[PDB]
Protein chains: 2
Amino acid sequence: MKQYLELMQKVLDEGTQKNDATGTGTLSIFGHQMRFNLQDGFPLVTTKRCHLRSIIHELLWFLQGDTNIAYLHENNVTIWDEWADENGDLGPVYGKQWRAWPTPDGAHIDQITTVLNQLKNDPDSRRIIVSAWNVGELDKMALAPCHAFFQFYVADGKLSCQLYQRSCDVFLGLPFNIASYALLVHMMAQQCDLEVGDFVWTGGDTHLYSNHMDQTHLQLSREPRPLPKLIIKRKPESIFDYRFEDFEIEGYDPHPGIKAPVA
Amino acid sequence: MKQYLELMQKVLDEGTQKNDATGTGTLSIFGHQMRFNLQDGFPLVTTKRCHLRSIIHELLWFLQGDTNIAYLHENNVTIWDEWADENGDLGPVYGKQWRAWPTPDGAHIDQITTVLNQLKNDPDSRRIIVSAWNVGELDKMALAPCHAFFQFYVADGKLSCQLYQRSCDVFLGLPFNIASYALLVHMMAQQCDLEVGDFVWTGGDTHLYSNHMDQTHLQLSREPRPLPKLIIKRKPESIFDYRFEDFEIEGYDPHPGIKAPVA
Ligand SMILES: CN(C)c1cccc2c(S(=O)(=O)N[C@@H](Cc3ccc(OS(=O)(=O)c4cccc5c(N(C)C)cccc45)cc3)C(=O)O)cccc12
Ligand SMILES: CN(C)c1cccc2c(S(=O)(=O)N[C@@H](Cc3ccc(OS(=O)(=O)c4cccc5c(N(C)C)cccc45)cc3)C(=O)O)cccc12
Ligand SMILES: O=c1ccn([C@H]2C[C@H](O)[C@@H](COP(=O)(O)O)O2)c(=O)[nH]1
Ligand SMILES: O=c1ccn([C@H]2C[C@H](O)[C@@H](COP(=O)(O)O)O2)c(=O)[nH]1
């Protein structure tokens, strides 16, 4: 996509070189923002084929609020395999914070439901927020949340959402991160009978790993194509009752997938 | 400032109208970002006279971690007056979260010290973050945190910082908000022996109140002047030992102050 390729070019032209944790080395910039009008089409990178199978299951898994990978293994989604323990546990990562942020008074806070109610009852609120950055539980998580916090906004019947991503692997992670949240906006919008607004992506340490440079150049030499369109097959009784099969993207005609090694 | 006026112009040109609670209307956009290279000068708007007296005291107050306004009263700082209770308490706002975020256990996390240590001993970390958005204690705070989250970054020996502000009164609040965080970056940088980098401001619901239109047109008609320079008279022994008198600003030659009613 236009903004995605501009970001890659910028990291290339203005990034600072580092040698890092493990010594991979990256080119990085700090602070960036992109905007996706969801009505223009689903923001799935066309300059390299990307599949959402794993992303969808993962998102449904986040919404259930469970952090054990049992569900993911049932559907052959290995995204979190590398960090789960022998019991398949991950600690209080995303889903747990999203659905049951522990309130020391004994109970927990369901941020997804709070936000649902705010969007329906008080859509002008300037604090319709979901945070996964639970400082007091970071030490118990298998990984520190990268997509740390998101906020919703409503104007003229359109639902917008801004995500703050503290760290971003532009080549490997970013295409999936955009699709995940674009998907969530659509689901939220549907559950509130609102149209879809903008997905605003904001990043902190935004980088390209050195061993992704050939792949990056290859991708930069390709032309973005029309964006696919997202189709939701039914309106579940709630944001918590969607199923993998409810989603389908049409009109997706990407350039060939590009394989690359993870960091 | 150039960046500041562009945002004000943008909200005026592209912002959506909203007449809601009580009637106080606003023109707002969602999602914005701007960057201030602190080496270019201290980012205090020049198109209207702004004072840092209250901001400096408030920052020092945040850093002490005390949320009782006694210190603010002793210094004739009225910022929180309207919100403190009979005993002058505000609940677990900013200061409390920064210095002692309550852990589920029977513990407290000092985010400021954590960040100091990361910057000194692991500057390339991609999770050098301070968050005031403690979901579990939100209902106990006098006001929901506006400048909710900030992240640091280091490149070529320069300290950068990005703030996520969920809600922003562009005319009245933003000038002080930029100055506060710019100041913290200078203090943090001094304490960690680094030069100053960029202060990146990222906003969520960014608005201009309807009753600030005359002031806005007036300020938009003024040309920005050279940025002033912050002077820190001595290097304290720690980020928690700064004093009001340590700070000075030179070369500040602003346009006349513009008075305006607060919502
Ligand atoms: C976005 N996330 C969280 C995902 C993570 C892992 C696999 C994913 C797959 S997949 O199972 O199909 N695998 C990919 C290759 C891949 C590898 C890592 C990666 O994740 S990342 O870019 O965010 C990424 C890059 C570098 C380091 C990562 C790290 N650290 C701590 C080692 C932890 C978590 C993610 C990391 C993204 C994609 C493939 O098409 O073959 C599909 C969709 C998303 C995936
Ligand atoms: C949070 N910060 C930015 C501040 C808040 C209050 C007073 C401040 C002063 S001062 O003591 O010198 N007073 C100003 C007038 C004023 C009033 C509110 C305001 O705050 S704001 O633009 O962020 C602002 C605008 C609109 C609503 C606010 C709201 N609510 C819940 C009604 C709660 C908190 C802030 C609000 C900013 C300026 C003056 O010179 O007279 C100096 C510096 C910072 C102050
Ligand atoms: O959904 C994700 C999860 C992780 N990251 C990448 C960013 C970093 O390159 C790496 C995480 O490493 P740290 O920032 O935690 O060091 O994974 C993403 O881009 N997207
Ligand atoms: O330091 C601050 C504190 C508040 N606000 C403004 C944003 C809103 O106009 C108002 C807070 O209102 P809510 O977003 O909470 O409704 O004060 C700022 O701009 N800066």
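Structure method, as recorded: X-ray crystallography, 2.0 Å.
Every residue, even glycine, has its Cβ placed from backbone N, Cα and C.
Feature list (source: Swiss-Prot):
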ACT_SITE  A:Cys146  active site, nucleophile
BINDING   A:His51, A:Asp169, A:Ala263  (6R)-5,10-methylene-5,6,7,8-tetrahydrofolate binding site
MUTAGEN   A:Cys50 to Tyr  Shows 0.2% of wild-type catalytic activity, but substrate affinity is not affected
MUTAGEN   A:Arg126 to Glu  Shows 2000-fold decrease in catalytic activity and 600-fold decrease in affinity for dUMP
MUTAGEN   A:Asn177 to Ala  Shows 200-fold decrease in catalytic activity, 20-fold decrease in affinity for dUMP, and 10-fold decrease in affinity for mTHF
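Location within the structure of each feature annotated in Swiss-Prot.
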residue	record	Cβ neighbours (10 Å)
A:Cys50	mutagenesis position	17
A:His51	(6R)-5,10-methylene-5,6,7,8-tetrahydrofolate binding site	13
A:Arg126	mutagenesis position	19
A:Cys146	active site, nucleophile	19
A:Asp169	(6R)-5,10-methylene-5,6,7,8-tetrahydrofolate binding site	20
A:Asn177	mutagenesis position	20
A:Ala263	(6R)-5,10-methylene-5,6,7,8-tetrahydrofolate binding site	17
Of A:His51, A:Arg126, A:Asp169, A:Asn177, A:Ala263, recorded positions neighbouring ligand 4, Cβ under 6 A: A:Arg126
Recorded positions in contact range of chain B, given that the Cβ distance is under 8 Å, out of A:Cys50, A:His51, A:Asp169, A:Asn177: none
Rounded to the nearest Å - Cα separation of A:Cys146 (active site, nucleophile) and A:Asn177 (mutagenesis position): 10
Mapped DSSP class for A:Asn177 (mutagenesis position), helix or strand or coil: helix
Sequence-ordered recorded positions from A:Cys50, A:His51, A:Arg126 with Cβ under 6 Å of an atom of ligand 1: none
Entries of A:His51, A:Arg126, A:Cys146, A:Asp169, A:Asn177 (recorded positions) sitting next to ligand 3, with Cβ under 6 Å as the cut-off: A:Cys146, A:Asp169, A:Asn177
Whole-number Å value of the largest CA-CA distance among A:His51, A:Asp169, A:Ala263, listed as (6R)-5,10-methylene-5,6,7,8-tetrahydrofolate-binding: 20
